[PDB]
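Everything on this sheet refers to the single structure shown next.
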Amino acid sequence: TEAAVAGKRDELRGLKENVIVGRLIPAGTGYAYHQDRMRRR
Amino acid sequence: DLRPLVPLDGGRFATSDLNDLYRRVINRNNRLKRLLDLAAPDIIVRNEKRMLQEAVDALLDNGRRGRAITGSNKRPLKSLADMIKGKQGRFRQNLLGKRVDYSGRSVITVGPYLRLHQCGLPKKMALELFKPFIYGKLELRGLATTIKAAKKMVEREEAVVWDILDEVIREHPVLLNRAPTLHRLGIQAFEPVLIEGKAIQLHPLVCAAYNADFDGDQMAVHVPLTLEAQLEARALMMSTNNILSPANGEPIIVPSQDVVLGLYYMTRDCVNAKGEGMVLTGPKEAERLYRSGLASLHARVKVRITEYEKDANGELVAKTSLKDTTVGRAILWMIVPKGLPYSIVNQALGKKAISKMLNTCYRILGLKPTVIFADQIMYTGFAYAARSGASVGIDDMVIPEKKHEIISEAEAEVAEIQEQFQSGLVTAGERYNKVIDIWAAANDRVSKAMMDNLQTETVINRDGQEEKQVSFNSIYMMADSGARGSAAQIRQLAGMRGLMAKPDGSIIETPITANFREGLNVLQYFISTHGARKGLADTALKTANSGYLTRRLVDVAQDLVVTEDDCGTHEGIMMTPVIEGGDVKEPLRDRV
Amino acid sequence: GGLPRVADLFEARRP
Amino acid sequence: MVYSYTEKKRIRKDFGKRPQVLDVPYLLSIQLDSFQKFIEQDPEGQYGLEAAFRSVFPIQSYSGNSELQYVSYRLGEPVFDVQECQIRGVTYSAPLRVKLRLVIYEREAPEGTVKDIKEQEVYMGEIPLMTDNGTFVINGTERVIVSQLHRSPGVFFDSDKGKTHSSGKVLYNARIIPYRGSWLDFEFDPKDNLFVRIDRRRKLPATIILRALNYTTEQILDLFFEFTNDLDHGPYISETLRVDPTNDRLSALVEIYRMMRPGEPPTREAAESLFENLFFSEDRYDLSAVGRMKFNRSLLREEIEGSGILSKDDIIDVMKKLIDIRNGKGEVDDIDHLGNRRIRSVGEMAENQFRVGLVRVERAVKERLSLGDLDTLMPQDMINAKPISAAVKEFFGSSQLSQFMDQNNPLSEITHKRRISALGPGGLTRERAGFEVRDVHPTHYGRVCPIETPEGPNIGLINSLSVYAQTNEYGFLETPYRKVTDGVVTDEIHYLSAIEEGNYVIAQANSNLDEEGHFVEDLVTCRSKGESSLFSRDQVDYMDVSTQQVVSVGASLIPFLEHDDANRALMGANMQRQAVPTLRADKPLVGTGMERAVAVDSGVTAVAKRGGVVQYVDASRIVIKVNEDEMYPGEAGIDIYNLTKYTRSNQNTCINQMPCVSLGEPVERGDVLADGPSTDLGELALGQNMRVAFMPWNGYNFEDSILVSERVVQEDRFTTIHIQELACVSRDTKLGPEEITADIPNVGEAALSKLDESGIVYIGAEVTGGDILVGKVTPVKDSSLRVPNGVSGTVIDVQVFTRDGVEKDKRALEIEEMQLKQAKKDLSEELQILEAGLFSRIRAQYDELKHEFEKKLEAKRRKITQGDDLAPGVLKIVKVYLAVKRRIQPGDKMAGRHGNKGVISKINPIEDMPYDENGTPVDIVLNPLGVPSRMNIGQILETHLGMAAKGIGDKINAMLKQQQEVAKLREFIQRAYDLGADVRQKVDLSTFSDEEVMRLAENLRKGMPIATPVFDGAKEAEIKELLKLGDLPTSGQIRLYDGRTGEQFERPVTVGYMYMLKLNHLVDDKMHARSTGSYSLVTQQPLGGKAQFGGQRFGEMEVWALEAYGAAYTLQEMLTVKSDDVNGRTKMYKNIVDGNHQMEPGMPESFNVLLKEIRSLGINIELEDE
Amino acid sequence: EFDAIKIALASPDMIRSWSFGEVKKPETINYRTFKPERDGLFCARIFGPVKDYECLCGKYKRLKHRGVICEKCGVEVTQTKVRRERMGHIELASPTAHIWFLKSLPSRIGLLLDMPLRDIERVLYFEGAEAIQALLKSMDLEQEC
DNA sequence: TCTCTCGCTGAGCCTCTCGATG
RNA sequence: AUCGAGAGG
DNA sequence: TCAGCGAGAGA
Ligand SMILES: Cn1cc([C@@H]2O[C@H](COP(=O)(O)OP(=O)(O)OP(=O)(O)O)[C@@H](O)[C@H]2O)c(N)nc1=O
Ligand SMILES: [Mg+2]
Ligand SMILES: [Zn+2]
């Protein structure tokens, strides 16, 4: 309810969010991968 | 298709709750459609409007305003808000966990011949777990020309497919998991060895980290599929990688039970045993003499030993001398890696001594020698526990002779204060404490006498003279070595059962003066059931609290990751020793 | 004491 | 000794030393008595059915001058017996038939006599019947109704101890609980003001209710005052009504109406109706007889009977008692005391459901009589049976206390029928229950077992009845004791309840009495008022009857149980109920003496009704010729017993009976004629006797593992039989029906060979998994019924059901009506013996007997030929039964009787086993380290004694090989039976014939049975005397040799005999694996059952572990390629087939489902591509 | 192919944009035969073909004519998976409130207004919410702030 | 400002079996 | 495919 | 059921 009335935006930065969406977590063997992503923008 | 209708064995179809609420809303809203043209009086118009409101409040979150709608049975219908929250909602049942392929389950048994990086897998399970790899390799060698042909060939099993199965799993790891899964060591990786039967064989040294015992436990198994997954399993999750705890700095592999008892018996010392007084050329002569039958393991002798030490930069330098020792210690010296001193086995080896040996080997020499040392220690312990023939009998539990005095005199003292209650001299709320103190003192006396008799029960004739030595009683050695059994349990077995408590928490005035050797009567046994039931009830109902606290702790900190090397700050915390009352509870070394 | 004590600390419960 | 025919064949030796003054009662009384009190004809209206009929009647129309009356009821005779119902699949019940009379009075004159009356009999549904063993057959299945323990009606005075109102004060309160009505309780507050709650509603002030009884403030002051003080009297009342709103009586009534029903306009003609329909009415309120008794006892009243409704005076006394308790002159009662909780059984539950449905037809009758009819109406037309029968049927089949019957062994079967539950309608809940209700209360002594209880979330809420416990007239558990008069213990037995027992002082059963009966010592240990202490002999009033008075049936079967820890005793008692019957029953060498009672009261054996002599014996039938003294003037005198052969139980085990009597033998009544499962010569036999050694062996018994010799496997000591049932229904469906012909498309010639011409498997055909049992083609497609997987047994039974609208095939002639032919042949054979006997008796008139027998045969044929009502949409059902054998293997669970359990690790070759100096190998090796940490020392004492029983059996056996003379056997066995300290059992062999002595010796050559009752067992010295008599060392330890090298172990080892069990946890049922398969329909994730070929669940905690490792690619595999991602798994399978180990994942479908649901709730959610 | 998830309130125009079918008056799937009735909850026209590449009438059955709606019966030919993708809408005759924004401890459908929860509920319970709708429409946020 | 009613929120993990009603 | 009843770690 | 913490009461 609060999110809908505030118009919030989710950036997918934690472990649980990437687990839920099905991407590599930003830790361990995936960490460098995410560091590449921010280097692409 | 996200709200389907499922057919049944009969003609009727199972129906979903959503399709009922939707139909109710549709009919209640469409009833107003025809009424608009008829121009009904406003009295009927207003009431129907409200009937629409609640109908919508049915499709949305139900039960938020009272009088939840129900269906054919006597249970409320589940709305759209019920499909997103709770333990059965999408988040906690289909997105943070799910069911997977290439998995299996079975009962577990002990395998005493395995190496630390191996496990035993049944072949019937394996032939079905690794099916696509077998199909591919069958296609590779030309034994089939289609998927159906390969499937039929695998189903009607021949001898050619078993060699294929042998080559597929040659260097392919698997993951094993036990259900409660409290820390990260509840999942590990192993190399599979094909066996016969239906149970899974497990290494004795990984049990304590899994919290597993062979009285009906089950386990699950999963198969990695990509090169990255196989390499991660080999490099991160392999059992040879995990030897130190993440919670503290203590080793997680540690022998126990039969290994400890075997090593403890192997390194004990006697007086006037056979073969005493010899001078030997080394450990091999001791082994030869013991296996021939000319000498005992517990004989005191002189042996010539050579040992290596770090010289100045990790170079092994040797030294040779004569040492007074026993046959068993010299025999055991043959598995110690090069670089450790001889004094580390020249004594009776308990549980803590074996753990210290393992830690010293890990510190001085590294990782690869440590696993070999551990496996050799397990083999030696299992081998030498069987040769002793250690057993337990009813005469092992010895009852002190003076017990019948200590209780009786105590029963006198409790009587005397009763006389002091005949004529007013002490408060009626005071004799309780004095009687309790008398009984506590008597129990302490009996326990001390029992232990004093049990610890030195052996008397030995050295040579025309008598002497005392540590005894070889089975229960005493099992308690002393640290394999099984605390002192209080021996107290209960051969001493006195002590003082019980009422269900409220008060102390029952009269103790149990019997032990488990000379059994209990009806009243004492009835008294002793309250504590057992209270313990079992406490265990049964407080697991959920721990689980809830763990889930909350995991939720609050799930996103913290090391992201840099140095932040540049200069603040911090001052560390001081914890001293309260006068005794230093925590020093000023381990905290920093 | 016991588990309720630590659950009360980690929840910042008011005395 | 032993006197009966059955027991004299094998006399068990007893070490007990206390005489038995009271026998063990019948173990199934609680169910039989309860159902008898419900179905019987009561001359008065005291109990169930008559009392129910005398409560909804008489019913008369309002001023209509018409009334209908009840006079009598009758139960009919069942159409089928138990076996016919079980085979058919229907309920075993009797029809209820009631005669009714209807009277219509003269118009305009109520006192005027009825002009005309009509009498008729009506039918009012079907009532299920209990069997002789205390079960019900609902749809061919046996069920158990469990007894409920609940708080008694009455009035109770409770409080709180620092829960709310942290100021540090106690808040006393009182509550009134009726049997059928609304609640009413009085409570205090921190301001010391009286408040009242009705039906657990908002706390309205107390004095208002007084204003609802037409009272004034001066009258209230006169009632509650004579003046205030600090201790003697409190101003609680005055300070309460000085802060109370409203006045008079109408204001109080309308305030009560507003507080009860929210909204609505308060009228006057419909205002006092609520107050009247409250606790002062009879049709909607009943504080019943036990409630009345407890209410009067709580208030210190000298009356026991009374009204089933409350009154102003009672409320005033409740308030005064609560105020007096507040004033420091009262006391609070214990809610867990067994004087406040009572037992409700199946008979009491059946009458309540017969009243719920009886009022439904009562309302309909009144409406019909209102319309009126000029004698055209009849009683039958105004009575319907649907609702009452619906209520009864729902209770018998859907209640929480009607449970699927546990049928592993006889002991579990008899333990299920003595359970007491604190759950169900009107009971507790698992979550709501705390810690105090789960405890062991001091009043449990002698009434419920403090040992036997489940270990999961039901601990403390399920209990077992004690051996000698009983319910009284009001329903409170009671226990027997012996009267003590003038200091001598007598034989008079009195049953005392928990309330009364606290008054006297009771001596423990382990006391020493002289020849006359006087106590020996000058002090006696006794109980009083929940405590225990020493007293003088002149003070004693009662005494216990037995040393097994405290425990239940399962606990009294554990030998040396007083040397064990209570946790392990609990585990052993719970584990004895899981044992599986083996191929050959085997008696225990060490026992307690309760085996015969359990085996006989279970009802699994066959017990002779009358004495006589055996005439014909066979593997399926027994015939007894009755003695002259037990005949009747006009009956033949033949008893026929038919036995059960290879029938499946509820848990898919085997039930089989075999005879244990020979041709020409004499039998007295109450003698065992045949054994059922797990019975050996009339004694309960759960496991097997194994020779065991306590030592470690190369790490193969490292932690609760068990090493077993191959000799055990070769001799089938633990092989079991399992029976399974499969079905094949033919349904009428659109677009073409199913096919029952043998023809099947794409089926090889060999496939049809196993089946018959009609496509049905033959009897005795041996089949494996994935083999066609019935040919089924769906119009076609292959839908043939086959063995799913793994199971590979033999077809032993085929059944066929048909409707009266279709033809019959060849197998419908050779197996369907051939079953009827076999049944008719069996009936003819059964009748022929009696017919021939009567004809032979009368041949040394006949037309009447011939006509009667022909009529009986015709009736039997008509009963057999009757059809059955099948489910709509089907016409024929085919049922097939399969039998398989199971042998032990590594991975199977085994246990003892003291909580010692384990799994089998290895089957060892026999030359590898440890052996003694005579070359005899052992059977089992167990780890000694598992003994001392637990305190179950009783498993060691059993072993030593178990050795002593074998040695005696050795010396007899040798005497039967080197054939000796009878006097030596007589002398040795006499010396064996006389060994002891001072025992209560005496066996005299001088009164035996030589043949009897030889038979007894022949039954003793495998070992001499020993009985050691709980708390009255054998001592160490007696065991050592028996060992010395057997020429064995008195330590229990011998020398052993390693079978691999021939070398001697360094220390002596403990070797003996022990009783072991095999449990129903088989590795064959638990192993499963999957690679690919079927997925759910909405969230396309794999299914989750072995029966459905499902995958394992990878939960949140496993995800946490992988996250703590850092293995990102493994987690991504676990969430996409092996899960609800659809294109990724296909591409991955193709890649693995092609040899390329690489994945390209996508988006899971569950996320799309969640997004669609969020959109459905009227909320916009989007993936921001930019 | 994305980096963020955005959430906001919905509007009638957005809801009608999400839709493929008009207001659903019929109540039932169709119990008599497999073919569902039109315009209801289950409908072949609104949510797509029941079976792959086959129209309901059966006039088109195979690929090369895909993407062409049938003339006689007006059925699009597409894979049946679309039946778990498309949505529809119900056009009401009277406005109704949303329970989530009303039922809460900080009730946010009456947080902007000064009316208490009890009074707002009494007006909404009528003892249809045109009063609430007009009151929220007329309010000017900038002047109030 | 400081007590006192009044209420929705939450409550460990993974397997197996039966029946009744969809 | 939910609802009740039990069972194992 | 049982704690826990707002939210809305008032003297
Ligand atoms: C009943 N239960 C049991 C377990 C698991 O079961 C393990 C012990 O079960 P167990 O049979 O091996 O007995 P245990 O080893 O303790 O003692 P003995 O072997 O008899 O001496 C225990 O670690 C625990 O994880 C659980 N997670 N929830 C439960 O509700
Ligand atoms: Mg286990
Ligand atoms: Zn079309």
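Numbering, chain B: per Swiss-Prot, residues 248-839 in sequence.
Heads up, the Cβ atoms here are built off N, Cα and C, so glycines get one too.
Per Swiss-Prot, the features are:
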- B:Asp460, B:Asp462, B:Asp464: Mg(2+) binding site (BINDING)
- B:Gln504 to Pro: Resistant to antibiotics salinamide A and B (MUTAGEN)
- B:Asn690 to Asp: Resistant to antibiotics salinamide A and B (MUTAGEN)
- B:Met697 to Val: Resistant to antibiotics salinamide A and B (MUTAGEN)
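Features as recorded by Swiss-Prot, highlighted on the structure.
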| residue | record | DSSP (3 states) |
| --- | --- | --- |
| B:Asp460 | Mg(2+) binding site | coil |
| B:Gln504 | mutagenesis position | coil |
| B:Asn690 | mutagenesis position | helix |
| B:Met697 | mutagenesis position | helix |
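The two recorded residues, B:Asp464 (Mg(2+) binding site) and B:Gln504 (mutagenesis position), have Cα atoms 19 Å apart. Residue density at B:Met697 (mutagenesis position): 23 other Cβ atoms are found within 10 A of its Cβ, drawing on all protein chains shown.
Among the recorded positions B:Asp460, B:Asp462, B:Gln504, B:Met697, the residue whose Cα lies closest in space to that of B:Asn690 (mutagenesis position) is B:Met697. Listed in sequence order, the same-chain residues six or more apart from B:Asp462 (Mg(2+) binding site) with CB atoms under 8 A from its CB number zero; the list is none.
Here the mutagenesis positions are B:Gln504, B:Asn690, and the one with the most other Cβ atoms within 10 Å of its Cβ is B:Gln504.
Across the fold, the C-alpha of B:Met697 (mutagenesis position) and the C-alpha of B:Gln504 (mutagenesis position) stand 25 Å from each other. Of B:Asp460, B:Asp462, B:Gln504, B:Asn690, B:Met697, listed as recorded positions, those near chain D by the criterion of a Cβ under 8 Å from one of its Cβ atoms are B:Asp460, B:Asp462, B:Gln504. Cα to Cα, B:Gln504 (mutagenesis position) and B:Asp460 (Mg(2+) binding site) are separated by 12 Å. The 6 Å Cβ screen around ligand 1 retains B:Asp462 from the recorded positions B:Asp462, B:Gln504, B:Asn690, B:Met697, ordered by sequence position. In this structure, B:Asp460, B:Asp464 are the recorded positions from B:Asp460, B:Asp464, B:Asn690 whose C-beta falls under 6 Å of some atom of ligand 2.
A C-beta separation below 8 Å, combined with a sequence spacing of at least six in one chain, links B:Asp460 (Mg(2+) binding site) to B:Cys454. Over all protein chains present, the Cβ of B:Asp464 (Mg(2+) binding site) has 19 other Cβ atoms lying within 10 Å.
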